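Structure, as structure tokens:
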Amino acid sequence: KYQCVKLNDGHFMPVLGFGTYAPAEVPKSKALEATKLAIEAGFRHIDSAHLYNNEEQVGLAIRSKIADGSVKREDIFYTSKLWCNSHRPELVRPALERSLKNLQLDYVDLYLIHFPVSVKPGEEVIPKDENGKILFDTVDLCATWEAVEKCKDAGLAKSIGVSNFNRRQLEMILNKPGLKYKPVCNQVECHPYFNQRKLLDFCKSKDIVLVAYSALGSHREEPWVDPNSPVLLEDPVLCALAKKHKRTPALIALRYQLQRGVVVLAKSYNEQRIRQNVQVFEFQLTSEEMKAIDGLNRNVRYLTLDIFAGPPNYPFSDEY
Ligand SMILES: NC(=O)c1ccc[n+]([C@@H]2O[C@H](COP(=O)([O-])OP(=O)(O)OC[C@H]3O[C@@H](n4cnc5c(N)ncnc54)[C@H](OP(=O)(O)O)[C@@H]3O)[C@@H](O)[C@H]2O)c1
Ligand SMILES: O=C(O)c1cc(Cl)cc(Cl)c1O
Ligand SMILES: [Zn+2]
């Protein structure tokens, strides 16, 4: 179960991670219960973000499990993310400090730039003008990264990384004059329909971990995900693999990522499925079965985040 990977800064990340995001209609209380369940089941990597509006609950869950002696703080790998309304250098540490206040934790294990397109500062996560048009902002992401680096210097984040960055954007950070810390990871959509071979190879080449999200084919929340997209977990090949191994399509999709050198997230707010997901460590796939899963690639991106298209930093126009 507890398998970790060494990050490029010498910290360790558990290779299986609990996703904590739920669609807006899901009550906040559910994040609290699910996160406790997840830790009880064996999850030690917990993925959240300021965007998710659940850091009070996830923090409560984590601290409850530390209070009752189930885990120590050093046993939990907790990730947060800097939202698009706090890309300005001077807003970076206040954002992290606000997440920490909400969590009642003294540090996060990992802090990520959530998405490379900036939006106007303020309380609104998606600011719009009086006609409903998104209020984008102009911010040098290299200046953002420098402020994120200072959060590591401060001890407020053990490790730092990025999310939804393309190759060009990784290169921008990596090649920045006076770089202190490379991103330890790039957290991106990744699953058998969209298996990110080119980006995976690039991240590998730069000692950057690829962390897969929507690894089970995504929450499929409208208007974010096209309801007409094929359903990952209904895939005939994943189902046949599941039957052969006495596992589930979900477990096949998870194991796939582990065996290709990808750290993998899995969201569930269902006690049974939470408990089931940690079984990814209990079985293996052959090289032939891995090749079969490689053939499933369809160029299906579930989360285009195309409401943020237009600005130059929109990451998904490039090939990868
Ligand atoms: N950085 C970013 O921009 C970004 C974007 C998307 C996601 N993420 C992160 O990655 C996480 C996971 O991605 P996701 O939220 O799109 O969901 P996901 O992990 O791909 O899972 C999608 C759905 O699968 C169901 N599920 C879970 N285990 C299952 C199983 N064994 N069998 C059948 N169904 C199962 C869940 O429903 P139940 O809850 O009903 O089990 C969940 O709604 C997020 O929660 C978040 O932490 C980050
Ligand atoms: O989970 C996320 O990070 C996420 C981010 C964005 Cl911007 C939108 C949706 Cl629907 C998400 O699920
Ligand atoms: Zn007006």
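Using the numbering of Swiss-Prot, the residues shown for chain A are 4-323, in order.
Cβ atoms here come from the backbone N, Cα and C positions, even for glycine.
Every protein chain considered, the tally of other Cβ atoms within 10 Å of the Cβ of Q190 (NADP(+) binding site) stands at 27. Following the DSSP three-state reduction, the secondary structure of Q190 (NADP(+) binding site) is strand. Here Swiss-Prot flags 20-24, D50, 166-167, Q190, 216-222, 270-280 as NADP(+) binding site, drawing on experimental evidence.
The substrate binding site annotation in Swiss-Prot covers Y24, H117, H222, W227. Annotation note: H222 (mutagenesis position) sits in a coil segment as assigned by DSSP. For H222 (mutagenesis position), the count of additional Cβ atoms within 10 Å of its Cβ stands at 17 [all protein chains shown].
Annotation source Swiss-Prot lists active site, proton donor at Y55, citing similarity to another entry. In the three-state DSSP reading, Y55 (active site, proton donor) counts as helix. For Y55 (active site, proton donor), the same-chain residues that are 6 or more apart in sequence and have a Cβ closer than 8 Å to its Cβ are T23, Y24, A25, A34, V61.
Here Swiss-Prot describes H222 to I as a published mutagenesis experiment; the accompanying note says: Marked decrease in k(cat)/K(m) value for progesterone; 24-fold decrease for progesterone reduction; 18-fold decrease for 20alpha-OHProg oxidation. 95-fold decrease in K(m) value for NADPH.
Here Swiss-Prot describes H222 to S as a published mutagenesis experiment; the accompanying note says: Marked decrease in k(cat)/K(m) value for progesterone; 10-fold decrease for progesterone reduction; 3-fold decrease for 20alpha-OHProg oxidation. 10-fold decrease in K(m) value for NADPH.
One mutagenesis experiment catalogued in Swiss-Prot, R304 to L, is accompanied by this note: 70-fold decrease in progesterone reduction. No effect on DHT reduction. Applying an 8 A CB threshold to same-chain residues 6+ apart, the list for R304 (mutagenesis position) reads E192, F197, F319. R304 (mutagenesis position) falls outside any helix or strand according to DSSP and counts as coil.
Swiss-Prot lists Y305 to F among its mutagenesis entries, and the accompanying note reads: No effect on progesterone reduction. Of all Cβ atoms in the shown protein chains, 21 besides its own fall within 10 Å of the Cβ of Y305 (mutagenesis position).
Recorded in Swiss-Prot as a mutagenesis result, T307 to V carries the remark: No effect on progesterone reduction. Neighbour count (other Cβ atoms within 10 Å of the Cβ, all protein chains): 14 for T307 (mutagenesis position).
Take the CB of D309 (mutagenesis position) and look out to 10 A: across all protein chains shown you find 13 other CB atoms. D309 (mutagenesis position) falls within a helical segment according to DSSP. Experimental mutagenesis at this site is recorded by Swiss-Prot as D309 to V, annotated: No effect on progesterone reduction.
The recorded positions near ligand 1, defined by a Cβ under 6 Å from one of its atoms, do not include any of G20, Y55, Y305. Here substrate is bound by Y24, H117, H222, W227 per the record. The longest Cα to Cα distance in that group is 18 Å. Inclusion criterion for the binding-site residues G20, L219, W227: a C-alpha placed within 10 angstroms of the C-alpha of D309 (mutagenesis position); this criterion is met by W227. Close to ligand 2, meaning a Cβ under 6 Å from one of its atoms, is not one of the recorded positions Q190, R278, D309. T307 (mutagenesis position) is 22 Å away from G20 (NADP(+) binding site) when you measure Cα to Cα. Using a 10 Å radius centred on the Cβ of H117 (substrate binding site) and all shown protein chains, the other Cβ atoms total 20.
Highest Cβ count within 10 Å among the binding-site residues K270, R278: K270.
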